[PDB]
Every structure is written in C-alpha cells, then in structure tokens.
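Each remark here refers to the structure printed beneath this line.
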Amino acid sequence: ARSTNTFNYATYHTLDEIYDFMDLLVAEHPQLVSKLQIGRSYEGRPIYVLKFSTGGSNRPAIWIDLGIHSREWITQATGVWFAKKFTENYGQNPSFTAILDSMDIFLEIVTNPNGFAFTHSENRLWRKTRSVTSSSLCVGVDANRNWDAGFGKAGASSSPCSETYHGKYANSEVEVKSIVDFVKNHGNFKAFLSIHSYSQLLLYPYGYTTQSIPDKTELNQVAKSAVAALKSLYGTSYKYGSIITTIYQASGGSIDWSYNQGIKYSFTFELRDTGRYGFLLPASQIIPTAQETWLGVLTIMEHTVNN
Ligand SMILES: CS(=N)(=N)C[C@@H](Cc1ccccc1)C(=O)O
Ligand SMILES: [Zn+2]
C-alpha cells in the first residue's frame, strides 16, 4: 500500500491497486524500472508497460504480457510478483543479474484493463475486451484471436456473441494494436511470452497451421528445460508442445504473430491447476505459482541471452 514491501502479494487486487503498485515500484527503484504508456484501452484506461533496464540504447529485450484474458486472475497476480522479483533479484541472483546487464524486460501486467475491471464489477468469468458496435448487442473480442496470424482461419469465431470472437479485422482491438506497434517500433525483441492461465502447458508456435516451425528442435528443448525447472519447486506438472498439437487449432494468436515477426522465443504459458479450481484459483496458490513460473521464465531468458 505504502511501499512495495507492504503490498500483499498473497491476495487478488483491483485495477487501481495494481496501478498504484506500479508507481510505488518506479518510486523505489527509479534507476531500474520506468512506467510507459503504450496506449489507452477501449474505455480509455491507460495501458501500461513496466520497463526494467540497466541502461544501453535499444538493447535486445524480453516481452512479457499477462491478463490478456481478463478472468485468468492468477496471471495479473503473478505479474505483480514478477515485477517485485525483478527488483529484488537484480544484483543478488547471479543469473538474473547477467540477463538485465545485457537485455531489457518489458512487462505488461494488465493487458486487458477493461475486461479486468469488468471481472471485478460485474462478471468474474469475463475474458474478452469490452469493445462494442456492429449488428450485435454482444460486446468484446477474444484478444488472443485478434492477431494477424492466420486471422479468421479455423479456430476462432466470426460471431460477435461468441467467447472466441476474433473481431472485425486483425488488430481491430486497441489493446492488441498497442502492442503490435510498440513491438514493431522497438524492432529488437528477442523473446515474447504471453501468460495464461489454466491447464499447465508450455506452448510454442503455430496454433493456426499444421506447419512445423523451422526452430522446432530448439524450441522443444527449451520448453523441456523450462518445464523441468518449473516442476523442481512443488512438482507441478506441465505438458509442452506446439499449440495445435497439444490443445487445438486457434487462429490469430499472440505467439504465432510474434514468431512470424522473427521473434524466435515465442512461448505461451498456461498456469496453474488442471481444473480443480480453474480460473477461480485460491489466493493461497498465488505465491507458489508465481515462484515456480518464474523458474520456467528465467530458463527461457537464459537461453535467449546465450543465443
Ligand atoms: C484457457 S485459454 N483460453 N488461456 C487457452 C489459450 C490457448 C492459446 C495459447 C496461445 C495462443 C492461442 C490459444 C487460448 O485459447 O487463447
Ligand atoms: Zn487465456
């Protein structure tokens, strides 16, 4: 509340809280974290990215977004945890410090602020954005299906009322477009990670095509290692593979797009529980999830700095 050491990482928070948390963090470690606004949500809410850097001009960076799907609260929770973790581990953890000394980290905790606010105010299970209009009384698009990666292909719905509505056109959603422009403009992103929320999977590109990525051998081993690392804390078991192969076909996905942009280390993480609690994960599981997930993330980051 008053400082980042007082903030309760063991509970779920509102939009305001996370935003306030953002400012505390920047106030406390001004030389390491900066708060950037890459856009405004459909309902005009600021879209913020927290930039962790030790200097340099335009260093190779790591992209990390959480809460694209509003109801997946564990991700926003894990998001805030990571942010504090970055400030804590710099200069203490030999490996993490090595990473920050050479690369920057872009962390977007609340990728979909409108839906997030909605999950607090009216429907806890809301997952889409809150954009309106058309020949429909239904609101929102599935932000993870609005990307220009086999956009509109099988694995997404053209029906606005649908939970997996892809939107009118690729990048129609500001929350999405804001990232695209940011990342395209930066031009030196090396890794791109998108965090979900439930089923315990480590996925790597192509949800939209059966086509195998050229870097499949390498991506597969990294995922193997990441999953191995993650399970070392509490023995949480994750499955890994390509999207289409492990789950099902999905078009307009975040990770397919990033990979197509030449960002090789494109992985999607699906926390935490395999259905017992689902999207309504007990707050008591926040830390543990954050802790383990971090191990898998750092694994991937280490690979990145090394290749
Ligand atoms: C449980 S869920 N809705 N997070 C599953 C998440 C699986 C996915 C990962 C990457 C890319 C496209 C699809 C989705 O359907 O968006
Ligand atoms: Zn999701």
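Quick note: numbers on chain A are straight from Swiss-Prot, i.e. 111-417, in order.
Even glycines carry a Cβ here, placed using N, Cα and C.
What Swiss-Prot lists as active site, proton donor/acceptor is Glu380. Of all Cβ atoms in the shown protein chains, 21 besides its own fall within 10 Å of the Cβ of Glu380 (active site, proton donor/acceptor).
Remark: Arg237 (substrate binding site) has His179, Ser180, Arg181, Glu182, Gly225, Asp252, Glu273 as non-local neighbours, by Cβ distance under 8 Å and separation of at least 6 in sequence. Per Swiss-Prot, the feature substrate binding site maps to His179, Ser180, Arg181, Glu182, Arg237, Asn254, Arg255, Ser307, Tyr308, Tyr358.
Annotation source Swiss-Prot lists Zn(2+) binding site at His179, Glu182, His306. A 10 Å cutoff on Cβ-Cβ distances gives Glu182 (Zn(2+) binding site) a total of 27 other Cβ atoms nearby, all chains included.
Swiss-Prot documents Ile289 to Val as a naturally occurring variant and attaches the note In allelic variant. Taking Cβ-Cβ distances under 8 Å and a sequence separation of 6 or more, the neighbours of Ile289 (variant position) in its chain are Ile148, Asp175, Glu218, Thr221. Reduced to three states, the DSSP call for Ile289 (variant position) is helix.
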At a 10 A cut-off on CB-CB distances, which of the binding-site residues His179, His306 has the highest count?
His179
If I take the alpha carbons of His306 (Zn(2+) binding site) and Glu380 (active site, proton donor/acceptor), what is the distance between them in whole Å?
4
Cβ under 6 Å from ligand 2: qualifying recorded positions of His179, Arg181, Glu182, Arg255, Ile289, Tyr308:
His179, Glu182
Find, for the listed binding-site residues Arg181, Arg255, the residue with the lowest Cβ contact count at a 10 Å cut-off, counting only other Cβ atoms.
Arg181
For a quick check of understanding: given the listed substrate-binding residues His179, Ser180, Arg181, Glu182, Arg237, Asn254, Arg255, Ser307, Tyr308, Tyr358, what is the maximum Cα-Cα distance in angstrom, as an integer?
21
Between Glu380 (active site, proton donor/acceptor) and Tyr308 (substrate binding site), the C-alpha gap once rounded to whole angstrom:
5
Return one of helix, strand or coil for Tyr308 (substrate binding site), based on DSSP.
coil
